[PDB]
Amino acid sequence: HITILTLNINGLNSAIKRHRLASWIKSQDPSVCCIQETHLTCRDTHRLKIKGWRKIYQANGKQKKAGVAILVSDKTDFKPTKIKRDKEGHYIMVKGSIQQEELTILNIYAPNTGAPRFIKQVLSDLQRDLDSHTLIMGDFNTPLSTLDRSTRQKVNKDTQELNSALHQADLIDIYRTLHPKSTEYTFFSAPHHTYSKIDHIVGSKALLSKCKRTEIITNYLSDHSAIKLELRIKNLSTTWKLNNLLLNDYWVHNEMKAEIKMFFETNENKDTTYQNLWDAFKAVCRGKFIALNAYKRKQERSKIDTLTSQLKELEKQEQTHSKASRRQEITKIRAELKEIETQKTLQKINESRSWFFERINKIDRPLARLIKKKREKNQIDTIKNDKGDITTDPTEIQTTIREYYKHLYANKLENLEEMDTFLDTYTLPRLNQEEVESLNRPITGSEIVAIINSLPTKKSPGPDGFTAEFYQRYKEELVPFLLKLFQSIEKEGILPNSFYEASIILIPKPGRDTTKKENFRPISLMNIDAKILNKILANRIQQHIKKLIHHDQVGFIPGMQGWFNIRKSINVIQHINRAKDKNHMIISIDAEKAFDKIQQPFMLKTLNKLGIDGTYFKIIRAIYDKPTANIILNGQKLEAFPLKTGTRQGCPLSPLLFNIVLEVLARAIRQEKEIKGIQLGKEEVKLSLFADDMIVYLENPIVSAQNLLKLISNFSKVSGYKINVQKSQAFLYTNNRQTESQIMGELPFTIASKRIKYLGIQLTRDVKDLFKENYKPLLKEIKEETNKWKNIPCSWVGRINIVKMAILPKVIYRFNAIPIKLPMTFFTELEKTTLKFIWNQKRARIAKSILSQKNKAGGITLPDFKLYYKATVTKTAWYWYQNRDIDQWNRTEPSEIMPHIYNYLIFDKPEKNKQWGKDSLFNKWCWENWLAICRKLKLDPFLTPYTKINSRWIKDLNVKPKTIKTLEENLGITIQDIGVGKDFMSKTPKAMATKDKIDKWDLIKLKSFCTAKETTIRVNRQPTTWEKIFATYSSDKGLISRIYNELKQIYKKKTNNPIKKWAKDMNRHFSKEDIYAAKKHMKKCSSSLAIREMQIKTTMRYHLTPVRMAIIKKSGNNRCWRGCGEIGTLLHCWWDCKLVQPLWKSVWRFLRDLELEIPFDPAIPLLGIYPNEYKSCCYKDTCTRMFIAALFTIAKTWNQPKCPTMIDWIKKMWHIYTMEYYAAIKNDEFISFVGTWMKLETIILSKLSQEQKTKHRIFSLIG
DNA sequence: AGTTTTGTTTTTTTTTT
DNA sequence: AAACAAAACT
RNA sequence: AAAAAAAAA
DNA sequence: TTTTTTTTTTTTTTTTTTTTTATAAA
DNA sequence: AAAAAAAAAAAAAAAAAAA
DNA sequence: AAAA
Ligand SMILES: Cc1cn([C@H]2CC[C@@H](COP(=O)(O)OP(=O)(O)OP(=O)(O)O)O2)c(=O)[nH]c1=O
Ligand SMILES: [Mg+2]
Ligand SMILES: [Zn+2]
């Protein structure tokens, strides 16, 4: 059945009235709602929005008069066919269908005068549209029969004519037909003390048999009662979820602890398996939470329900006769009830504003949502069927979507004998006994809590509905039972039934047509208890992953970087360009639906081949026993199906298991000598991988390429892995177009002429184009992106954070992937383009020089791309000093003269020859940048405490390599580990024992070098912070942030200081501690950027003045804009102008009321600089709030010829108190809050009038 | 004795697959 | 980017 | 609207 | 081959030129 | 009054010619 | 107003 509701609302222009209505509609939950007298103009129709009723149709005039609206619930599929709106807003007709049945709804608001004739005229005008499926409802402003009035007076001739017209149209009064003897009313007329039914529901006589129920509903929103109709229609979808807001309730939390304990204590016994007991526990737990929520919600409304009952008790008696006592009290309570509803409504708005007030102009959800588009809902309206026809039947689309995904996963392979044959043909790694014992070790309680504490928050729960925040809240009681569960699984390899379930959601892939089923990616949601177990297993294998995976693969591997593959490939391209004979090819390959096509039986066989067996293997085997999924579409859950192939795309264990399977193919390609790779001096390069993304470098492609396709064809058979040969691009290099044509004819790949997009960057066929392709468009994009945002409503403080959030990440990624020597025009255009946006295309109010440092401007800091560029180019040196075999990208540059030089450059002796690196793209530029910084710092890098033993210094002496290794093993790796001067080898007994273990003749040579005074002096010096970055840190984590923080201090520049100018406008000198006090206050005055920005703007002299305008305009008119006649200096504007003086005098009266004693000194409120007596005082937090509120008040009317009033200051000061209140109780800082505002609140409430307090809604929140 | 520095810990967003 | 806590320099 | 690794603030 | 001179690039310093129309709230 | 831009000076490294 |  559907429900239709009609109500005259008597206006909706106030926001609160709209919220009350939304609450009332939500509680009624009508399928369709017809509202009259919205009083919204055609310009204000956007104001009417109600959650759950998105489809709304309105007719409105140009005045706040009349206005009607029809709202349809989101749960009702009403496809409209016709909408007719009255130009004056007295009626609206909408025609359409609900679940194939046609329906016509006419919402009418007749005028107070001539209502029966008006309605009759509308009926005639719409006669061609009012079919036998018509319902007419609204406020007719007239009775239809004698029973519609308490007077029982007969209806007039106009009403008689109207009734005749209704009869002519085959329309009847449904309410009167269903309740012929009803003496109920919808409107009360106080002038005559009478009651009448002037709101009506009329409809086609043909619909009478479908009318199940109709009733009148009293309300507090309007002076008219609503009417509801239930209509029979043929139907021809909810699952529980936890609400994290329910966990914060003290009472609720206290009770769940007891029941959780009680369940296990009662149930635990030998009659049931622990895997089953777990599912039973979750069932009971879900049942309890639903009961608690229902009770809580009802309990909350107990008072308002009592008042409603107490009214209702009397509200009906008034129909029989009117009694003064009832009449009077009814009127009193009916208004009082509206107060409670209003007060609780306001609270929910202030609680929202308080949350937003903390996150404004900061890098958090709100600011991100501002630049991003508004989220498009996840729903499928239509889809292209196999017949090629687009279709819209919900049942048909569900059938098509489910059939497609059910089919995909179903085909499991059965040719196990072939899988064994393939896995034997090649040499694969294996774990040793110690490593295998490391995996199969038992599970411990500490291992579990370590995971629970790390789970991500605010993530959608799995099908069972529990969230990560639940486990984190009850980890104290859950961990013991969770440990018992996993300990049971270890022994048996049998999981709880619920662990196999998962919910699928469909994601439309970027840049693809939504009309085709093939374009969407499924994302899987899994239960949190299941993900905890999978996380345990993944962390274990990750310890040993670097033994199984070769360095060629960098996707998902800890400590690797994606730019390794980029640089390595660019170097390879350069080599081919330089080559004199060209017979080479580069190929880019992508696996179609990589994670879904992996055959599970082959994946399990692979693990045994690598030596993984035992309990760890049994648990993995159990996981793939019988996984299933349920697709969720258009909000409703479809029938499950089995997942017989692939890996679960929303699982923490899937990324590693995929890599392990793919390595079987990589090892085969490298071990296959028929596929010729490329030779770079001592390096052979074949392949590079990032997850499923693969790139191959080949030589002699006519033979070499076909052998690759044969191998992959054989691998596809056993593993199910597949590639799209046509969507795979290649670069082909040949001496002649004849040869080129021949290769093109035989191969299936797409030959790219100019460039191939790869891992985020454009790879060019020739390295000369790197800048033009990668950096030139990046500028164009940023120039367009900031232009779109030019009118975004946020201050310069917010705009700065938008650049750091949106633009900075993509710039760094580019510098890091391709550090080529950029022309200075690039940085000029980049800075100009960015500042233009921050200052809203007007000349800057604060010089970029001042914003350069965190010490200044209260923590705001403008980004600096030139130093980020240097910090990235100079980062390569860390990989030179740390000498590692996993870094092959660092060895592929041309080495025509010598390949070894990069090991020797850092903290080692210089070379005479300068011809090396003549064609180096990356490294020659890095060296030049490294030296510039060292000479700027006035260092000798050539011989330092961090100089290695394996260095040219030692190798210039003629020493055996055996000697070098002997030293490094026993003593350490640096020359300082040996010792110099007087401590040559006597540094430790171990060294003195070692001294005889080396060749006498080499020892003689070492003594000479290590004892020289120069060697002693250079090695003994203390290491600088810059030197420690490269030598000390054995991890490259966070490296750019460190280098950048050093460059920021080395290149520090002198600037003007605005605080000195204040010291010149006033006749005083500020000490260094005072200038420091101001800087501190500007930072710590408040936790919200909304309040800090005001203080910063004041100190930094942000505002314009008549003096400045006179100079800029080349005029002599430097007189105060407020007409006081004096010269408009900046100190005059804030402190001295006679218009402003009364407000500051008022503030000092409040300070005296607080019993404080503070001099009348402008530096105190404007700058926060107190004299030495008060530097110890505690009331600074109270004063800070009073003063900042005064600065807002004065600034709001900067150039207005009028005095700032005290009442305006009180409003602003009270606004802050309201925002801080909810934050304090939310963060549980309520003790601090009371200490700050208690005294001030008492004073404020002591000076306002009861009328003023009421008018502005001022009342204590502490009391 | 007083303030400034140095490191870890918790919280945001963006890059690739 | 923030906050807290330990150590060193003024 | 889920997973992994990396980067910055 | 080695050392000094000359040429060029980059970074720092100083002077000269131009500006915006009020602000906070949104 | 204040911020940015343009001009000139200073220093260091590379390249060519002298010793 | 710039979330859920
Ligand atoms: C972008 C993205 C990717 N993944 C994983 C899972 C698959 C692999 C490969 O992704 P790919 O683009 O090749 O897609 P693929 O499945 O290979 O399908 P096509 O290559 O587009 O045919 O990455 C993920 O888990 N979440 C994501 O948001
Ligand atoms: Mg793929
Ligand atoms: Zn004045």
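All chain A residue numbers match Swiss-Prot; in order, they span 7-242, 247-1273.
This deposition comes from electron microscopy, 3.1 Å.
The backbone N, Cα and C atoms fix where each Cβ goes, and this holds for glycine too.
Counting only same-chain residues six or more apart in sequence, the Cβ atoms lying under 8 angstroms from the Cβ of A:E43 (mutagenesis position) belong to A:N14, A:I15, A:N16, A:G17, A:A72, A:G73, A:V74, A:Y115, A:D145. Taken from Swiss-Prot, the feature Mg(2+) 2 binding site applies to A:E43.
Annotation note: A:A601 (dTTP binding site) sits in a strand segment as assigned by DSSP. Taken from Swiss-Prot, the feature dTTP binding site applies to A:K519, A:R522, A:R531, A:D600, A:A601, A:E602, A:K603, A:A604, A:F605, A:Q659, A:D702, A:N734, A:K737, supported by experimental evidence.
When secondary structure is read from DSSP and collapsed to three states, A:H561 (Mg(2+) 3 binding site) falls in the coil class. Around A:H561 (Mg(2+) 3 binding site), the same-chain residues six or more apart in sequence whose CB sits under 8 Å from its CB are A:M570, A:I896, A:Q898, listed in sequence order. The Mg(2+) 3 binding site annotation in Swiss-Prot covers A:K556, A:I559, A:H560, A:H561, and the record cites experimental evidence as its basis.
The annotation Mg(2+) 1 binding site is assigned in Swiss-Prot to A:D600, A:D702, A:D703. Neighbour list (A:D703 (mutagenesis position), Cβ cut-off 8 Å, at least 6 residues apart, same chain): A:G565, A:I599, A:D600, A:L769.
Quoted from Swiss-Prot for the published mutagenesis A:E43 to A: Loss of endonuclease activity.
One mutagenesis experiment catalogued in Swiss-Prot, A:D145 to A, is accompanied by this note: Loss of endonuclease activity and reduced transposition efficiency. Reduced transposition efficiency; when associated with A-147. In this structure, A:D145 (mutagenesis position) is part of a beta strand by DSSP.
For the mutagenesis experiment A:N147 to A, the note given by Swiss-Prot reads: Reduced transposition efficiency; when associated with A-145. Over all protein chains present, the Cβ of A:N147 (mutagenesis position) has 21 other Cβ atoms lying within 10 Å.
Around A:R155 (mutagenesis position), a 10 Å sphere centred on its CB holds 19 further CB atoms from the protein chains shown. The annotation that Swiss-Prot gives for the mutagenesis experiment A:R155 to A reads: Reduced DNA nicking activity and reduced transposition efficiency.
Sequence-distant contacts of A:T192 (mutagenesis position), defined as residues of its own chain at least six apart whose C-beta falls under 8 angstroms from its C-beta, comprise A:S202, A:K203, A:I204, A:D205, A:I222, A:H230, A:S231, A:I233. Here Swiss-Prot notes a mutagenesis experiment, A:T192 to V, with the remark: Reduced transposition efficiency.
Take the CB of A:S202 (mutagenesis position) and look out to 10 A: across all protein chains shown you find 19 other CB atoms. Record note (Swiss-Prot), mutagenesis A:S202 to A: Reduced DNA nicking activity and reduced transposition efficiency. The unchanged residue is displayed.
Here the residue is the original one, but Swiss-Prot notes a mutagenesis experiment at this spot, A:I204 to Y: Reduced DNA nicking activity and reduced transposition efficiency. A:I204 (mutagenesis position) falls within neither a helix nor a strand when secondary structure is assigned with DSSP, and so counts as coil.
Where Swiss-Prot documents A:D205 to G as a mutagenesis experiment, the accompanying text is: Loss of endonuclease activity and reduced transposition efficiency. For A:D205 (mutagenesis position), the count of additional Cβ atoms within 10 Å of its Cβ stands at 24 [all protein chains shown].
Following the DSSP three-state reduction, the secondary structure of A:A701 (mutagenesis position) is coil. For A:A701 (mutagenesis position), the same-chain residues 6+ apart in sequence whose C-beta sits under 8 angstroms from its C-beta are A:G565, A:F566, A:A604, A:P665, A:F668, A:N669. Looking at Swiss-Prot, you'll find the mutagenesis A:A701 to M noted as follows: Reduces transposition efficiency.
One mutagenesis experiment named in Swiss-Prot is A:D703 to Y, and its note says Reduced transposition efficiency.
The mutagenesis experiment A:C1130 to R is recorded by Swiss-Prot, whose note states: No effect on binding to RNA; when associated with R-1134, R-1143 and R-1147. Of all the Cβ atoms in the protein chains shown, 22 others lie within 10 Å of the Cβ of A:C1130 (mutagenesis position).
Under mutagenesis, Swiss-Prot gives A:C1134 to R with this note: No effect on binding to RNA; when associated with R-1130, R-1143 and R-1147. The number of other CB atoms found within 10 A of the CB of A:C1134 (mutagenesis position), across every protein chain shown, is 16. The DSSP secondary structure for A:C1134 (mutagenesis position) is coil.
Note: the Cα of A:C1134 (mutagenesis position) and the Cα of A:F605 (dTTP binding site) are spaced 77 Å from each other. In the three-state DSSP scheme, A:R155 (mutagenesis position) falls into the strand class. A Cβ distance below 6 Å to any atom of ligand 1 is met, among the recorded positions A:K603, A:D702, A:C1130, by A:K603, A:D702.
Mapped onto three states, the DSSP output places A:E43 (mutagenesis position) in coil. Ranking the recorded positions A:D145, A:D600, A:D702 by C-beta neighbours within 10 Å puts A:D145 at the top. Other than the site residues A:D600, A:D702, A:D703, same-chain residues with C-beta atoms no more than 8 angstroms from the centre of those residues' C-beta atoms, the Mg(2+) 1 site, are A:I599, A:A601, A:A604, A:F700, A:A701, A:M704. Among the recorded positions A:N147, A:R531, A:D600, A:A601, A:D702, the residues whose Cβ lies under 6 Å from any atom of ligand 2 are, in sequence order, A:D600, A:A601, A:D702. In the three-state DSSP classification, A:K737 (dTTP binding site) falls within coil.
Between A:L242 and A:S247, the deposited model skips 4 residues, and the Cα atoms of these two flanking residues are 14 Å apart. Cβ proximity to the Mg(2+) 3 site centre (mean Cβ of A:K556, A:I559, A:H560, A:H561, cutoff 8 Å) flags the following additional same-chain residues: A:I555, A:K557, A:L558, A:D562, A:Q563, A:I567, A:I896.
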